[PDB]
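First the structure, in the form of structure tokens, and then the observations on it.
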Amino acid sequence: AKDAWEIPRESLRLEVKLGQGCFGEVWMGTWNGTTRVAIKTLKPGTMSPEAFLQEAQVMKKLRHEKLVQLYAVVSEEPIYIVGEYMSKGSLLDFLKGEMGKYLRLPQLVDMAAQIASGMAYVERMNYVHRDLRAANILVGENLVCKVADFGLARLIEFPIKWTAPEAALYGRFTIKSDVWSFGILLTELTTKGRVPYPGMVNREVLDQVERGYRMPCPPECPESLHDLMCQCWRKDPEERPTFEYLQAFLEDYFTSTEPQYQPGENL
Ligand SMILES: CC(C)C[C@@H]1NC(=O)c2c1c1c3ccccc3n(CCCCN)c1c1[nH]c3ccccc3c21
């Protein structure tokens, strides 16, 4: 047979390495000498397809403005994956970078809104991400944010700190378990890249969380946004808000929730 996304190898041209990985690397290049693309290569032979194209198989059935776009694939060795190019790289690196110092609440909340918007689409498609966090979020020009990295992210039929209890203990990955991760993601944005649960390892946090402990309101962060985190951190996953609620709440934040927001030294 043949693949509808399959393009010839001579259609692209790798130029600049964007960052090596433990399963390959990412390259900026030109598709047909006109299309600016981002090629995800392969480093043999750890993976070594399981299939490695499963990253793309899901990116075929999904399409949204807040999701990183799939362009094409290459089935023969060396295996390649062509897709949308995000100039600023990972959100985590971006927050930890120089720009993180100048980011304030308006920009941070707006970025979360886009992610919530992207995840709202995923919610409508009846899909789960299973690894929603700042490291898996690509940022481009004009502070645009797009959901990325779809490993084993499938239908409905170890980042423990970002993972919901029922998903870590019983493997019950739902769209409501992604909401949990979104609440953790909101702490990463309000701390500008700090690892959640500071001074706390995987075993002690899982026990502490199961007992009912939740992360405190981060410095300069308003109570209204912290409450949203707690809603996402409710023990019973059915009570967690939808991404439809999350997107709408964030988009209308500085008008309907905090109309009297005054900038601080960090937020
Ligand atoms: C559409 C796809 C093939 C390429 C995507 N486009 C980029 O510009 C880009 C991309 C990825 C990506 C995709 C899938 C899995 C991991 C990926 N990574 C590693 C980051 C850790 C993810 N949790 C990427 C990355 N890293 C950067 C650094 C600087 C500039 C651009 C990218 C950059």
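The residue numbers of chain A are those assigned by Swiss-Prot, with the residues present covering 256-412, 424-533 sequentially.
For this deposited structure, the header notes the method as X-ray crystallography, 2.7 Å.
Keep in mind that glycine also has a Cβ here, set from the backbone N, Cα and C atoms.
The active site, proton acceptor annotation in Swiss-Prot covers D386 and rests on sequence analysis. Look at Swiss-Prot and you will find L273, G274, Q275, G276, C277, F278, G279, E280, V281, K295 tagged as ATP binding site. Quoted from Swiss-Prot, the note on mutagenesis experiment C498 to A is: Significant reduction in S-nitrosylation. Per Swiss-Prot, mutagenesis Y527 to F is noted as: Constitutively active.
Annotated features, which come from Swiss-Prot, shown on the structure.
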| residue | record | contacts (Cβ under 8 Å, 6+ apart) |
| --- | --- | --- |
| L273 | ATP binding site | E280, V281, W282, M283, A293, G344 |
| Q275 | ATP binding site | none |
| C277 | ATP binding site | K298, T301 |
| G279 | ATP binding site | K295, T296, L297, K298, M302 |
| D386 | active site, proton acceptor | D404, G406, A408, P425, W428, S447 |
| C498 | mutagenesis position | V445, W446, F448, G449, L452, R506, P507, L512 |
| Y527 | mutagenesis position | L360, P361, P488, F520 |
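In the vicinity of ligand 1, defined as a Cβ distance under 6 Å, the following of the recorded positions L273, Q275, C277, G279, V281, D386 are placed: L273, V281. Secondary structure at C498 (mutagenesis position), taken from DSSP and collapsed to helix, strand or coil, is helix. Flanking an unmodelled run of 11 residues, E412 and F424 have Cα atoms spaced 23 Å apart. What surrounds the ATP site, by Cβ distance within 8 Å of the Cβ centroid and not counting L273, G274, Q275, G276, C277, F278, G279, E280, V281, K295, is the set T296, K298 from the same chain.
Farthest C-alpha pair in the ATP-binding residues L273, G274, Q275, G276, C277, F278, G279, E280, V281, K295: 14 Å apart.
Secondary structure at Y527 (mutagenesis position), as computed by DSSP, is coil.
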